[PDB]
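The block underneath contains the structure these notes are about, expressed in structure tokens.
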Amino acid sequence: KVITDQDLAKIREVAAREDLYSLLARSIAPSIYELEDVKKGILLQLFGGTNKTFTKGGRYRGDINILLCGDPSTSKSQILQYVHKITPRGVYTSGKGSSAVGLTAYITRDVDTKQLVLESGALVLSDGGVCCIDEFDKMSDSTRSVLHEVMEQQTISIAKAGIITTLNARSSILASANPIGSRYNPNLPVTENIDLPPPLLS
Amino acid sequence: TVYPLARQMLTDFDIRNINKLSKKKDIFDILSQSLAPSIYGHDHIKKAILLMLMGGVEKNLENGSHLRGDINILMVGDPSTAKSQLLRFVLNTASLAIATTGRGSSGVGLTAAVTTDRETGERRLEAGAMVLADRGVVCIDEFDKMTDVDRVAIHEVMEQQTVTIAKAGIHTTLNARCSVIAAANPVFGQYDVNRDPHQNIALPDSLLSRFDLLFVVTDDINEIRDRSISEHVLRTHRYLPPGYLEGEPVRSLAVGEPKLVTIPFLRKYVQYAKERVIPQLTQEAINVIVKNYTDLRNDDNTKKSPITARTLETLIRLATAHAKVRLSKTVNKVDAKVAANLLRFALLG
Amino acid sequence: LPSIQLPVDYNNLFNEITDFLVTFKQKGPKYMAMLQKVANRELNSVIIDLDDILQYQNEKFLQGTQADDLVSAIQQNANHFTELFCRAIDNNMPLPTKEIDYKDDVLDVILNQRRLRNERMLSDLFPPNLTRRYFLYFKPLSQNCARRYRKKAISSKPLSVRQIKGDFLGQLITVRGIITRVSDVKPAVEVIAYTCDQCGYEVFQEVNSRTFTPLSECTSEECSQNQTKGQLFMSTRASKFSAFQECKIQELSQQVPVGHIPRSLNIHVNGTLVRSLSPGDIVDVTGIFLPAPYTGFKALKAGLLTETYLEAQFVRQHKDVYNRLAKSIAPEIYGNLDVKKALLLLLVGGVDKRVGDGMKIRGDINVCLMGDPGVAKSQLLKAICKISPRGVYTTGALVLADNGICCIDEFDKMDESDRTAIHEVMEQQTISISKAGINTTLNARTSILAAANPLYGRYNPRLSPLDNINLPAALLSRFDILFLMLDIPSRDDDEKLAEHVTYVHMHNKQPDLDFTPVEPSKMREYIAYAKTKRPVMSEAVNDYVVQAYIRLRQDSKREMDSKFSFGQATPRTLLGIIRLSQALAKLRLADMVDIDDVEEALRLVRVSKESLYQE
DNA sequence: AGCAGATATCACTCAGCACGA
DNA sequence: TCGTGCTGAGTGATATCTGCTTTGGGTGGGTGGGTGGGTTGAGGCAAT
Ligand SMILES: Nc1ncnc2c1ncn2[C@@H]1O[C@H](COP(=O)(O)OP(=O)(O)OP(=O)(O)O)[C@@H](O)[C@H]1O
Ligand SMILES: Nc1ncnc2c1ncn2[C@@H]1O[C@H](COP(=O)(O)OP(=O)(O)OP(=O)(O)O)[C@@H](O)[C@H]1O
Ligand SMILES: Nc1ncnc2c1ncn2[C@@H]1O[C@H](COP(=O)(O)OP(=O)(O)OP(=O)(O)O)[C@@H](O)[C@H]1O
Ligand SMILES: [Mg+2]
Ligand SMILES: [Mg+2]
Ligand SMILES: [Mg+2]
Ligand SMILES: [Zn+2]
């Protein structure tokens, strides 16, 4: 085809460094200029919170979701590409994109074998990682409902083709958005500019 | 044996008669009037149909640019204006002609269908409406009752005069060099003078621009015209065929075998002119054409169709067709004047 | 099997062939030298020139020893003469002059051991094609030679697929057309070698059909005698194979009659001619038209109807600088200097894309043309696509455009799926396929040329530029340069346009005579040279570009305060400016980027949109 | 044309006895 | 208890004849199946 003790020692030495936060923020996005706060938020999302498995309470999610909205001139897709390059697990997707595998699980036919196969979506494949959605603005209603379910229950349920199954989707989301027009108008509120439902944006 | 039933043999007497008739100054008027004697009026549309039948000269340049000699005609008007009857007449008179409807046709049925050969069991192509009518005329009725899916095929046909097929491992280009004559109705079903031309006709502007001439015909109520049309229709409806008694409803021997011009003679004339004449342009016709184009394009008066560089090509094509009408080897000032008059009537009425 | 008396004597023809091979001269004999080369393993293909045969016949007739017409006999029935010539060559093969490692070849050892076994048996054989190490082909009779000797050259006369009828079967004919399909090279078996587990002997089989039945039982003398039942097992090491390729040739457009569909004819390529035909090339394939009989139950069920193919034998393959280049791009159109310069900049596409930090600035100077009907958008598209080596013309194919400009017509009418495809092409420069059937990702660093019409068909001055454009604002922003073309009536311009068109129609040539257009070949090779070139920029020019950027940003913000502005300047506009400057430097053939190039790029940017909008 | 099932006519093994040794 | 035939019918065996069926395509069908292939075009339907 074309972790060791020393690695742990190096990790501990790096952690002992005083300016570790700034170092990690700089290392995440060397080519992006003057977005320290966004880089810090991205770093914190990458590390993620603690997953709690509660008896009597249920499940509390430790993931962090960040929305990157603003003018189109600024660098927003490069940040997503960097996050993909850094995250151990994740998938790149754009809403309403035929090239991408898809955001939701679906039942398909194996052309190769003429067999029925249940294929998992991008969100499912990102379990435990960061799923970057490049174009959040343009998206199907169905896809929006699936995103809401994933960000609410953290599982995807399908009851089609005679199959009743639930797939784990414990993954973080880092989406990007653009305004309705050629620019974001400061006078109007963010909800109007981004053109997304208040529920999904909250 | 296989006996064709398409090209009429020309005799020396027929050729001499054709030449003698062509030498008349008003040959164009007589020939235009001889088309569809049962249709009252529509003289300009008849002239346009005659010029379309005669057709221009097709020139292909060395660099690769291809200039078609076919003339396309579109008629948009109110109901009961003799558009369908004109289409039927041009279907009957033209040597090669194919009739299609808006709602009766499909994209595949127009271009070509992939099928299998019984004899050989080999995947092949079946010619469509467009293909079948190569070097002929295709009459499309109810042009506005179509679908965009279907419209795309036609758009490609007129724009390139060729058919491109990519199906079932078939990669080929089919020659489709046919003149398109079509009839359509306004969106409201009746032309409205107040509303602009764009609103009246729903067809795409790109598709519209390919038609050399656009004729807008409206049914106007006038006592004199109404009386004339009614009398003409009543006279036509009283016709009886030879060898038939009054009240009798209308029902081969061998195999090998200002006066109106009879249809067979018209067909012979058209064949002769389209076969043995290739008019060439001259300087005077060019001066007239450029003067007319400059005057029409930059003029305050509104036009039912926008002026464009395609109008210059349309003028040249009409001049060439009129030259063909007279059996003249060169395009003269008369041809340019006639083409300019026809275009001006079609544009500004 | 009733017999016929035909006026052909194959013995005399074989003598003729042997005499021609031995004696013909055109130093020593040409074909004797060719056979000597073949013996030393220097040549693996022998081509018989019918012109040589005709000349030899003419010389023999002149000398008074008139001989049979060999050219006509070869042309009328070429399948037999291939074998006849092979036999003649074998009977007169010269001894090798360069020592070779005989023991290396498996066939040599096997035949030597068969000879030893035969000698042992006597003390108490193989097909000729097996040992042949050459291929024989017939070169058609050239028209010039035939006319020199007062003869008709049927073989070399081009024919269409339709003109190839059933009466041409078994003859040497030429076909003119365009190759539409070529298959992969595969080994076709000619002689099969078997082995006996018990005997220890080798058996051989000749294949001259689509299908064959393998041997099962030993036929050796030893086996027969001893009554030993030994099974035969196929051995691919000692078998003989020949490269095989199947191609499809289709009729040219000018050859099809009126109201007819083109037809195709199969072609079979054997020996060293493989890989001589590729899709899309117009060729003059010379071969032997032969039938392909069926076998077994198919044969019985088919009937008398026969398939046909062509055995390929010969293949003939058919064939102030800025202002000058711009004017020579499309002489037939009325002068549009700025658009032509933009097209040159797109075509050359000079850029330095080596960031190495994870991404790299796009290396394509994309151009989009939008205007009301009447401008020669189609003509610019076709011309610029023709000149480009990788230019691809499509109507609303990307793979063919990889590392090259894409010529897209009717851009606005394109479907949304293709819009997303081109969006992926621009932002990511990658083509991705996600299907059950296959999953392949091909890189696509291809530029795009787009032609579109306004929303209403014609530009409306009242509406803002964004309103007239149906495409998403992001796509417009991503375009490096956007040129807006409009048709404004005017006496002078209309008169000149009409005069130009009329002159073109009459004289079928460019009316302009003030300047002589540059030759297209020179222009394309100059473009290639410029592409091969790599420029470089300094810090002072960088600071100048920064200053120009701040000025442009302020001006664009002030303009966008009103609704007339197409859009605010963005860092994408910067990157486009540097890309244009690098392309212009590549044009100049000077490594250092000069301030003049930056100023020219800025003026091009201004005149692409503002020049026409202000009008 | 090739393949699988079947018929029938082809030999070969153990069987055993008469002479004499 | 060895050697040499003569008898012999039994137990094979192998050299030797008698009937499908097939390709693929409706010149075998839909009480052989549609996951063994064909298969692009028109048509009607529901969710959109
Ligand atoms: N802070 C920054 N540092 C470096 N480059 C930047 C910065 N802000 C913007 N850019 C440049 O802006 C351009 C933005 O490109 P990018 O692919 O990120 O766009 P985008 O956010 O996807 O745009 P759109 O909304 O139009 O699709 C890139 O050339 C990037 O170099
Ligand atoms: N100028 C005319 N002279 C004689 N008959 C006419 C004339 N105009 C219309 N008609 C009569 O109209 C009848 C039907 O009209 P026709 O089918 O020709 O209309 P059309 O132009 O195709 O209109 P539409 O398709 O919109 O209804 C024909 O039988 C013809 O007799
Ligand atoms: N400057 C010009 N000089 C000469 N002929 C021209 C010129 N501009 C346009 N034409 C003519 O205009 C005719 C039609 O226009 P063309 O197809 O070239 O482009 P377009 O109008 O942009 O096309 P579309 O109608 O498909 O949007 C062409 O035959 C071409 O000959
Ligand atoms: Mg983006
Ligand atoms: Mg009608
Ligand atoms: Mg165009
Ligand atoms: Zn053997």
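Numbers in chain C come straight from Swiss-Prot, and the residues shown are 5-30, 59-156, 191-385, 409-485, 512-730, in order.
Placement of Cβ uses the backbone N, Cα and C atoms for every residue, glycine included.
Mapped onto three states, the DSSP output places C:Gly463 (ATP 1 binding site) in coil. Non-local contacts of C:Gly463 (ATP 1 binding site) by the CB criterion (under 8 A, 6+ apart in sequence, same chain) comprise C:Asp602. Swiss-Prot lists C:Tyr423, C:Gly463, C:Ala465, C:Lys466, C:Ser467, C:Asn568 with the feature ATP 1 binding site, giving similarity to another entry as the kind of evidence.
Long-range Cβ neighbours of C:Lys466 (mutagenesis position) (same chain, at least 6 residues apart, Cβ-Cβ under 8 Å): C:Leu458, C:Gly460, C:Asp524, C:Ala566, C:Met600. Under the heading of mutagenesis, Swiss-Prot lists C:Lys466 to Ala and annotates it as follows: Loss of MCM2-7 complex helicase activity.
Annotated ATP 2 binding site per Swiss-Prot: C:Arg593, C:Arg687, in sequence order, evidence recorded as similarity to another entry. Under the DSSP three-state reduction, C:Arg687 (ATP 2 binding site) is assigned to helix. Long-range Cβ proximity for C:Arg687 (ATP 2 binding site), meaning a same-chain Cβ under 8 A and a gap of 6 or more residues, is found for C:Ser592, C:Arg593, C:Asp595.
Less than 8 angstroms from a Cβ of chain A: among the recorded positions C:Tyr423, C:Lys466, C:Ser467, C:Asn568, C:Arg593, C:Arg687, that describes C:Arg687. C:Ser467 (ATP 1 binding site): 15 other CB atoms within 10 A of its CB, across all protein chains. In sequence order, the recorded positions near chain B (CB to CB under 8 A) are C:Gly463, C:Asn568, out of C:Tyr423, C:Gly463, C:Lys466, C:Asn568, C:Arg593, C:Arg687. Among the binding-site residues C:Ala465, C:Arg593, C:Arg687, the residues whose Cβ sits under 6 Å from any atom of ligand 3 are C:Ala465. With C:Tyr423, C:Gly463, C:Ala465, C:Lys466, C:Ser467, C:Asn568 listed as the residues that bind ATP 1, the site has a largest C-alpha separation of 20 Å. Candidate recorded positions: C:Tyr423, C:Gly463, C:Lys466, C:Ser467, C:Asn568, C:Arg687. Those with a Cβ under 6 Å from ligand 6, in sequence order, are C:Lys466, C:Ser467.
Sequence-distant contacts of C:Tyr423 (ATP 1 binding site), defined as residues of its own chain at least six apart whose C-beta falls under 8 angstroms from its C-beta, comprise C:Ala465, C:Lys611, C:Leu612, C:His615. According to DSSP, C:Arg593 (ATP 2 binding site) is assigned to a helical segment.
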